[PDB]
Number of protein chains: 2
Amino acid sequence: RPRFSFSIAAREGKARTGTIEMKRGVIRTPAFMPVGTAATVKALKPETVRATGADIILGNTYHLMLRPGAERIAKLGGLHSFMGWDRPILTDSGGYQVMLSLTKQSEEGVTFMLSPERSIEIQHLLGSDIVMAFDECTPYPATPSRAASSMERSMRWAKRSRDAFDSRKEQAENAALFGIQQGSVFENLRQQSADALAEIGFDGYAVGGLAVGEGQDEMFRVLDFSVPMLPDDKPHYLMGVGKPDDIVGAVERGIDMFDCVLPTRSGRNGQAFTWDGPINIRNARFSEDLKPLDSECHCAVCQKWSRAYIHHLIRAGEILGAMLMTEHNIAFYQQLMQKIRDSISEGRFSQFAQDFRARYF
Amino acid sequence: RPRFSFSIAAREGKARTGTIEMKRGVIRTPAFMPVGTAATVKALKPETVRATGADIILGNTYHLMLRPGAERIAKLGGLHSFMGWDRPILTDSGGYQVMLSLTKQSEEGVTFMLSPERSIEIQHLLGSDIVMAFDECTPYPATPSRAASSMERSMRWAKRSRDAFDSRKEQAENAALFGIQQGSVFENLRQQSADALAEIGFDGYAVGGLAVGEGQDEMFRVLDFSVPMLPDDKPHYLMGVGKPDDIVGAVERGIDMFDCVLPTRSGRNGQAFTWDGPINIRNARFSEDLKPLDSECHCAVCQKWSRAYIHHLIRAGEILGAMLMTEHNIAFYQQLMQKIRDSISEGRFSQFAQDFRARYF
Ligand SMILES: Nc1ccc2nc(N)nc(O)c2c1
Ligand SMILES: Nc1ccc2nc(N)nc(O)c2c1
Ligand SMILES: [Zn+2]
Ligand SMILES: [Zn+2]
């Protein structure tokens, strides 16, 4: 197995489908990564996450460096062994979630000391497969001046991240490193950022700084010009996106990888994704509904339990309600990704996207 | 399959091992029943409860009549279909948990109107396999006068329960009815109660009114004289017991069936049962312990995850921690029951009980 090989099997417009081969497994793209914040995808055993179709999960340099600790996890054999997930793990770099749960920022990093060097080292200690460069995210809205400052600092930090990763042989040989494009909503800054990142060279390229309050039309407008700026032959990762319709439109714009807490977090709060749009299972109208969460869904939850039962569990505060809702929503997201992949392979993704939107809305 | 057939395969002292055959499955005895209060064994899918070795689970006329409602569950197809457990379910009668979460008691029942007739009807609506007579539990300590009054009322209610069950053909043909001995800690009242219940006739006989604050020596003293009073050829159910050592000693005294919330409830609070006694996984000493919860346990949790990981999850408030702890503890209890059954079958239970106690303590 190679350290890293991204291959594109089929294309339609700007959409692509293919594979990322890594030492710990193959990632089918476009890919959705369930988020495992504190070394768990909330309310799911790893075998259940896998059974839903996930090829890779996300972790975070922030939560884990705080609890249980990066050195501790390394002593215990690494994150994979610790949590019982033996396939690829992408780790975020930790900037984003510092500025989460008395920040002091400087050119050296953030204290709260998380620098580019320490972030890459933590991700090493965790045994991450896909390491994210340490960046500064840029709040929305941002003035051009502030967006430029943040983007420029992130590009200096992208070079520091590259060099920290490459200087550590076991990491450089076994893991991959992704860079993160910044620039807010501004085309010229997005272009400077893409060019800086391509000059350094990375295994993949994330679009950072979106899904921070701008809303879908604007996100899509920025993706329209931003994704083409990135090297075509490397994966394109849209960080922190998103809703099902966000994912479809982002794939239409050349994104290959996604993560978001919506299916887990919103699942525990009672929101179930269906092909006919989201439902909130707490609604009284579900109290005697014997149908599954979604009429077509192949997941184990929909094979076995009714809306009425899940309604009762969520109303009652029961753990099994969180478990069932989360499994269904992660399974739904993976079925979406499978339908996206298949439709691109068959040259009918544009039609799939049309049909999906007509019915989901 | 018969409605009900209890067979004793092997005996040692007062201990017995055998089977209860019912329409929905066979129950191996001595049996431990996980408790499923609000139509769920907390933090476990039913398939997981089964995989641990459980043959039967417990539900409760109280919680379910309140939420989601007995008539509602019947409309939805019964408790088995609702929660996805297709094997036997024993339901408690609801008295106990009323006097749980402005009570008005009378000879007719309790208002808060739960009468013997309504309790048996609710258990019908739920589709219970083993229906408990509606009783009055008697607080501990109890004066002889108050214990006698409560016991006498419970025996009048036991006859009302019998007659309500028998007058409903589908229930009488497909379910079983257990009576509940009362009398507090008093031998003469226990004898009157046993005699009253045997005169009415039941499919099984519970020992009620224990594990309410008296402590193990006293419980065992009362079991010593109380269990022999019950018909030998019917199951003996000790309600709400107990800790592993409580179970062993109760089997030594002729009990065949058990339920308790300890493995579920205490599991979510961090207590793990092991052959070397309970541990509290929240203790800092487990933060880097790579051993499984218990060194011999065959459960899936112990095959896959470390104390260190479960420690982290419970400290972090994570749902997966509750899931793992609960699975392990229910699996532990079922392995205890299997070792009890096998040792009685092989004529070496007294030695097993010795050995168990030496090491657990
Ligand atoms: N919307 C997102 C989510 C995660 C991110 N993480 C990093 N490191 N940088 C960003 O821009 C992110 C944006
Ligand atoms: N310790 C227990 C637990 C459950 C009981 N339920 C009923 N109906 N009656 C009792 O005496 C109980 C005692
Ligand atoms: Zn589903
Ligand atoms: Zn175990």
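Numbering, chain A: per Swiss-Prot, residues 11-109, 111-112, 114-124, 134-382 in sequence.
Cβ coordinates are placed from backbone N, Cα and C, and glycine is handled just like the others.
Taken from Swiss-Prot as is:
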ACT_SITE  A:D102  active site, proton acceptor
BINDING   A:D102, A:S103, A:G104, A:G105, A:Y106, A:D156, A:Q203, A:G230  substrate binding site
MUTAGEN   A:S103 to A  Strongly reduces activity
MUTAGEN   A:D156 to A  Abolishes catalytic activity
MUTAGEN   A:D280 to N  Abolishes catalytic activity
ACT_SITE  A:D280  active site, nucleophile
BINDING   A:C318, A:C320, A:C323, A:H349  Zn(2+) binding site
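Annotated features taken from Swiss-Prot, shown on the structure.
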| residue | record | contacts (Cβ under 8 Å, 6+ apart) |
| --- | --- | --- |
| A:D102 | active site, proton acceptor | A:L68, A:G69, A:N70, A:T71, A:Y72, A:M153, A:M260 |
| A:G104 | substrate binding site | A:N70, A:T71, A:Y72, A:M75, A:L135, A:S140, A:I143, A:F155 |
| A:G105 | substrate binding site | A:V122, A:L135, A:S140, A:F155, A:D156, A:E157, A:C158 |
| A:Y106 | substrate binding site | A:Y72, A:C158, A:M260, A:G261 |
| A:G230 | substrate binding site | A:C158, A:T159, A:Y161, A:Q202, A:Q203, A:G204, A:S205 |
| A:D280 | mutagenesis position | A:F42, A:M43, A:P44, A:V45, A:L68, A:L100, A:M260, A:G261, A:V262 |
| A:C320 | Zn(2+) binding site | A:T62, A:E348, A:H349, A:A352, A:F353, A:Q356 |
| A:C323 | Zn(2+) binding site | A:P313, A:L314, A:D315, A:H349 |
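Here the recorded positions are A:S103, A:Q203, and the one with the most other Cβ atoms within 10 Å of its Cβ is A:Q203. Annotation: residues between A:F124 and A:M134 (9 in total) lack coordinates; Cα distance 7 Å. Taking each of the recorded positions A:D156, A:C318, A:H349 in turn and counting other Cβ atoms within 10 Å of its Cβ gives the largest count for A:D156. Cα of A:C318 (Zn(2+) binding site) to Cα of A:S103 (mutagenesis position): a span of 34 Å. The DSSP secondary structure for A:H349 (Zn(2+) binding site) is helix. Each residue in A:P313, A:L314, A:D315, A:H319, A:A321, A:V322, A:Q324, A:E348, A:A352, A:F353 lies on the same chain as A:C318, A:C320, A:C323, A:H349 and has a C-beta within 8 Å of the C-beta centroid of that Zn(2+) site, without being one of the site residues. Each of A:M153, A:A154, A:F155, A:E157, A:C158, A:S175, A:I201, A:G229, A:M260 belongs to the same chain as A:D102, A:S103, A:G104, A:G105, A:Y106, A:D156, A:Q203, A:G230, is absent from that list, and has a C-beta within 8 angstroms of the C-beta centroid marking the substrate site. Residues A:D102, A:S103, A:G104, A:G105, A:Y106, A:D156, A:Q203, A:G230, recorded as contacting substrate, have a largest CA-CA distance of 16 Å.
Only A:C318, A:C320, A:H349 of the binding-site residues listed as A:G104, A:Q203, A:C318, A:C320, A:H349 bring a Cβ under 6 Å of any atom of ligand 3; the order follows the sequence. In the three-state DSSP scheme, A:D102 (active site, proton acceptor) falls into the strand class. When the recorded positions A:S103, A:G104, A:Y106, A:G230, A:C318, A:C320 are checked against ligand 1, A:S103, A:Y106, A:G230 have a Cβ within less than 6 Å of one of its atoms.
Secondary structure at A:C323 (Zn(2+) binding site), as computed by DSSP, is helix.
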